[PDB]
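> Would you mind keeping the following structure in view while I ask a few things?
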Amino acid sequence: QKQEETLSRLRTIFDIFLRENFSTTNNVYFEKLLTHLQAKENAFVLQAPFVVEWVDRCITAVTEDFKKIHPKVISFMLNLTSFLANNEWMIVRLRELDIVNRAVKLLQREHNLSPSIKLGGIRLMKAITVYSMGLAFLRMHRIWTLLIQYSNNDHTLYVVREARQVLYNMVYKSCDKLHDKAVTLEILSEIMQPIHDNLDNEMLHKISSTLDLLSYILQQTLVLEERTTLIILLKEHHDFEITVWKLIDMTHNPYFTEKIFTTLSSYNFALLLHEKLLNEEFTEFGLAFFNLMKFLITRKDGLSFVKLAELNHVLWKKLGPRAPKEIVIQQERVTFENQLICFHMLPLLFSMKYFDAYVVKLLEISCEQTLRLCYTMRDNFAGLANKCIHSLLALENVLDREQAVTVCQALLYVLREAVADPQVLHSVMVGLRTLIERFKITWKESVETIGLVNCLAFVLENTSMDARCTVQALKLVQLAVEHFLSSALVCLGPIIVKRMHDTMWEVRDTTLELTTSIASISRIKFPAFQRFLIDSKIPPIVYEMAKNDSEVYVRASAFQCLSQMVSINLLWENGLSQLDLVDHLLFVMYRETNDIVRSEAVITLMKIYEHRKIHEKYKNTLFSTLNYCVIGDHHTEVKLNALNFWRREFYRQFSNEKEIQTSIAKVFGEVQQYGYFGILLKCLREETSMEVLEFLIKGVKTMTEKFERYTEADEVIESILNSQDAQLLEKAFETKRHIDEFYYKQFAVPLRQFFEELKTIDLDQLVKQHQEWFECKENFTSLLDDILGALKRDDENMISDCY
Amino acid sequence: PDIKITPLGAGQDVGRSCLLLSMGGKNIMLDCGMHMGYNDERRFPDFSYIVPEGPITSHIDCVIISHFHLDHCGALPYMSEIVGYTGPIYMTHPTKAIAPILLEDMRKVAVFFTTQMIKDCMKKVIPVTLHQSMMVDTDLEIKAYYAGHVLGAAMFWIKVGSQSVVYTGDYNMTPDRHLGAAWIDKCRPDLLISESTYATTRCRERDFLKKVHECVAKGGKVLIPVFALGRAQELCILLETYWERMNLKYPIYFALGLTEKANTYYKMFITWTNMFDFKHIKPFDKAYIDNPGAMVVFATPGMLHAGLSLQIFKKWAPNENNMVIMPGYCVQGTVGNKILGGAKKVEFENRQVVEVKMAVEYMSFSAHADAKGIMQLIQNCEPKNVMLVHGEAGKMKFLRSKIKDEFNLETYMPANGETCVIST
Ligand SMILES: [Zn+2]
Ligand SMILES: [Zn+2]
């Protein structure tokens, strides 16, 4: 069986690794192996008695000295040990041998490990620390000071986000398993030490790092669903708030104070969850939170305020179901969720306003403790608006139903005031668009949608800003049309026509998107009041700019618009049928490369043929071009659309004793004379793609139950080589349509041959081949063969280059 | 003030080029590129480094893309549509109109990110012209300088309040045929990121023409897999001029869905460096492959990924006289790497092995900067620190000693995911 073969290949390559001389770039291979050792299917290659022997040999080869014994194999070794450390049998074999102890000592006694050995060792620590015996060893070895060293000093930032998880896991598991508080107190004191010791610019780094680590520990306890005693230990022995409030006293920085305020707020929320869970009102959190926010008011800092409000919101949403949503602060019924968003929105409203006109309507949502803080904010009084908007729209992942409505209304107000720097404008328009399309803020929820459309019309019309904002404006108008449905017409009349003539690509494509949206609205969903808006001048300009605008995406968008607005009767009867449209489609479907637009031309043709009539003189050319549109080197979309055309045509024509037998035989005769069975054979036996195969298989299968019943040359070389390509092109600069109407005659295969030639050929093998080969393309054995070839061959002149 | 750079890719490596110039209190993202090796989520740069679990990014002030190679552009739709991003994306006009074609071709080869994502990702793009100081919101001033190495490549000069950075990306300081040499004024930045692909490093051009001519005469066909743009237009002047100065009669087919791009490239070329049809070039179809006489077929893609080039290669393989002049690096996993690596057998759709007997060749055409070019660039710019990100580890280690020896500067070589704090 192949298992011994792949194990032998792995044995050979592992034997290659240990050799003292090594020079191999192209790191990919290593990571590939690691991923292919993670999959559970290869679970036998770790069970074999070879890998642990390799690990032992490499470690006893690295522990005495590795000045140069392994450049990068060590990282693979540690990751492989971590992959081994899962408990079936490896844990006791690793325990009985001196592997894990030597690895930890190796990590301890080194000085300048490159940041891939470190992550491997930390991965080993994480994989071993989930088990009880691993925790016993870690408690024995006094390992945590190394983890503090990593999470405090190193520059990797992929290590610290991995080291802190192991650190917090030891702290939580030691606390919650009823183990001695001596070790937990020692860990916490070791974390706490750079602050207690201090109670320039060098100690501040240690202070900030340990504050951030403490905040991470507290937030991870906040995620927890069970009662833990870590917070009481943190409050009692190393009294936290008093030390932190003494720490804020001397040192001064705006960036550094965000960390102290987030650790204080995270501590408050963690204390709530781990004191209220077991020993009413929430006043104890209340006074602390509000004097904290008052201190942020008094310090006169803007960005830290909105960031802290954001994080308070995130944490409260992180509490989850165990939150009453109504806090009894002091004899009151104060719902907490609204005051966070009031604090969040207020800097934006106060910044863009400049004496209150609209915030006064908002503040009745807030309660008196928020009113006093707002009234001292106003007395307390840069680019702060866009930061607040981006914070608000960072919150949108977790924001349930009504705060979305409130923030949408506030953004509507700030947009209305901004209309009557463009960065705030672009930010608010993007945010309003994404909130509307996510939270379904249809006209019943918003109040002043007329102001929205009017200010958007002014923006689109009278000032002509840069094109990065006009696109967003047209997207907003599109959302307003298709969601705020229940003035607009005279505003959207000339601006569409003017923007369809814009100098830039980015505006014309978006305007075509808006036009096809409002044309799709003009169907049965909405009355014809939109149609006469379109019926002024739009279908001529759409057609004659779909003809030639010299940008491929523009022509694609125009063709799909013209497909959408051709199946409505008023436009076709008034101003579209006069233009010979099918002629231009036939010209496009054949004599036009860049086949992103050919597929949508096929769609437009499908709509025209299905919902209208074409002249009887075009049918031969039509079917010839349609047969050509699938046979030949075309992209997948064109072939799939053309097969959709043929299936729709076949089924549509099919709905029109002996008499039924003769009529049905005539129907198959009419469809085969133009050629449909033979083209299916030639597309089935030859065309190689993924989804076309399933489409053809399901089509033929659905069909086949309703079917079976019925010297001299060197002077030119040196002359070429001694002139630039700018001088071989000055010389180069200075010096049919509508295919013949009987192209389909060759693809005219009768029904009788379609019996036999479909009976002989296999069906599921065609769809099976191209998927099974892709599954076997990157199997483990192929990777081992490739990496053996890479190791044995050493071509120095083959350089990894800019792809 | 402390400049921090933390390459999420392309540090002691190539591909996934992505650098985070967090400096002056304003986050900036350099090139956003893909890695055509890995097929898992490692293909695009890891973005959990900035905002974990957050599908919207509100930290980077601006994203700067140097040139259109798919190790500097391929992740841009993923960075702008899957992970949200709505801020500006500054890039040059030829790169702006060349990138969608390459991204669409990569989409077709890889089948995930739809054409709608391609369009929406580049409605955000802002184009920048050379030597024109354009400002993001306030005290984030960007200038672009002519670089080389591909059509429409520039290297950028970023200033945030008396702290300048010059990011080169890709450049070429030697004079050449296609594009000349990059130029820089006497700005004195507090950093200069650079390239070190050719730290250790005519004859690469004569051996192309003189070999393809001597191979086409013997009745053997020639296959040249290329991408849509880039290197496919480096050669289609040499072959056409070689077969117009010397009268030849063999056809050189050109892979039909490619020919209109050869007009756009040379339309932009004469604008950048300082209708169009070819004489002996005619596009071809799947029927011409089995025809008996000699040909020189260009095809897409350029690493024998999948598509036209693989089906052509699957039929011309057993013949001895045929040849496959791959013109660029072939990454791990493409049939190109096995063939350039001495494989004489390659597997296929149903346990079929094509016994390659064709004469595979390899000729690099990229024209990066060699060893002398980087010290020439340093002598023109005179920075305060030097940083090398693009290339292999040992070559940068060797170049660091020479830089320290000559100019007495420092030199940093970060790994993937390692902040490099630089002081003043
Ligand atoms: Zn490049
Ligand atoms: Zn590159």
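We're sticking with Swiss-Prot numbering for chain B, so the shown stretch reads 2-112, 120-209, 215-287, 299-448, in order.
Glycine is no exception: its Cβ is also placed from the backbone N, Cα and C atoms.
Heads up, here are the entries from Swiss-Prot:
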- B:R17 to L: Unable to rescue lethality in Ints11 knocked-out larvae (MUTAGEN)
- B:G55 to S: Rescues lethality in Ints11 knocked-out larvae. Mutant adult flies have a shortened lifespan and locomotor defects (MUTAGEN)
- B:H68, B:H70, B:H157, B:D178: Zn(2+) 1 binding site (BINDING)
- B:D72, B:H73, B:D178, B:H414: Zn(2+) 2 binding site (BINDING)
- B:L138 to F: Rescues lethality in Ints11 knocked-out larvae. Mutant adult flies have a shortened lifespan and locomotor defects (MUTAGEN)
- B:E203 to Q: Abolished RNA endonuclease activity (MUTAGEN)
- B:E203: active site (ACT_SITE)
- B:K396 to E: Rescues lethality in Ints11 knocked-out larvae. Mutant adult flies have a shortened lifespan and locomotor defects (MUTAGEN)
- B:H414 to Y: Unable to rescue lethality in Ints11-knocked-out flies (MUTAGEN)
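Provide an account of the burial state, proximal residues and distances for the features listed.
The DSSP secondary structure for B:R17 (mutagenesis position) is coil. Around the Cβ of B:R17 (mutagenesis position), the number of neighbouring Cβ atoms within 10 Å comes to 28.
All protein chains shown were included, and the count of other CB atoms within 10 Å of the CB of B:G55 (mutagenesis position) stands at 15. When secondary structure is read from DSSP and collapsed to three states, B:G55 (mutagenesis position) falls in the coil class.
Cβ neighbour count for B:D178 (Zn(2+) 1 binding site) (all protein chains, 10 Å cutoff from its Cβ): 27.
Long-range Cβ proximity for B:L138 (mutagenesis position), meaning a same-chain Cβ under 8 A and a gap of 6 or more residues, is found for B:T93, B:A152, B:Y153, B:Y154, B:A162.
All protein chains included, B:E203 (mutagenesis position) registers 26 other Cβ atoms within 10 Å of its own Cβ.
In the three-state DSSP scheme, B:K396 (mutagenesis position) falls into the helix class. Its own atom aside, the Cβ of B:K396 (mutagenesis position) has 11 Cβ atoms within 10 angstroms in the protein chains shown.
Every protein chain considered, the tally of other Cβ atoms within 10 Å of the Cβ of B:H414 (mutagenesis position) stands at 28.
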> Is any of the recorded positions B:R17, B:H70, B:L138, B:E203, B:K396 near chain A, in the sense of a CB under 8 A from one of its CBs, and if so which?
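Checking chain A against the recorded positions, the residues within range (Cβ-Cβ under 8 Å) are B:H70.
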> If I take the alpha carbons of B:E203 (mutagenesis position) and B:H414 (mutagenesis position), what is the distance between them in whole Å?
5
> Taking ligand 1 as the reference, state which of the recorded positions B:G55, B:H70, B:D72, B:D178, B:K396, B:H414 have a Cβ closer than 6 Å to one of its atoms.
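Checking each Cβ against ligand 1, the ones under 6 Å are B:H70, B:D178.
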> Among all the protein chains here, how many other CB atoms are within 10 A of the CB of B:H73 (Zn(2+) 2 binding site)?
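Step by step: centre on the Cβ of B:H73 (Zn(2+) 2 binding site), count other Cβ atoms within 10 Å, giving 31.
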> Between B:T209 and B:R215 there are 5 residues with no coordinates; how far apart are their CA atoms in Å?
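Cα separation at the break: 15 Å.
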> With DSSP assignments reduced to helix, strand and coil, which class does B:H414 (mutagenesis position) get?
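Its secondary structure by DSSP: strand.
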> Could you tell me the whole-number distance in Å between the Cα atoms of B:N287 and B:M299, where 11 residues in between were not modelled?
19
> Please report the distance from the Cα of B:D178 (Zn(2+) 1 binding site) to the Cα of B:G55 (mutagenesis position), rounded to the nearest angstrom.
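About 31 Å separate the Cα atoms of these two residues.
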> In sequence order, which residues at least six apart in the same chain have a CB under 8 Å from the CB of B:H70 (Zn(2+) 1 binding site)?
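Same-chain residues close to B:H70 (Zn(2+) 1 binding site) (Cβ under 8 Å, separated by 6 or more) are B:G34, B:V158, B:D178, B:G243.
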> To the nearest angstrom, what is the straight-line distance from the CA atom of B:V112 to the CA atom of B:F120, with 7 residues unmodelled in between?
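End-to-end across the missing region, Cα to Cα: 7 Å.
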> Please list residues from the chain of B:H68 (Zn(2+) 1 binding site) whose Cβ is under 8 angstroms from its Cβ, counting only those at least six apart in sequence.
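Long-range Cβ contacts: B:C74, B:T96, B:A155, B:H157, B:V158, B:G160, B:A161, B:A162, B:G177, B:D178.
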> Long-range neighbours only, meaning 6 or more apart in sequence with Cβ under 8 Å: which ones does B:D72 (Zn(2+) 2 binding site) have?
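Within the chain, B:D72 (Zn(2+) 2 binding site) has Cβ neighbours under 8 Å at B:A11, B:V15, B:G16, B:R17, B:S18, B:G34, B:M35, B:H36, B:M37.
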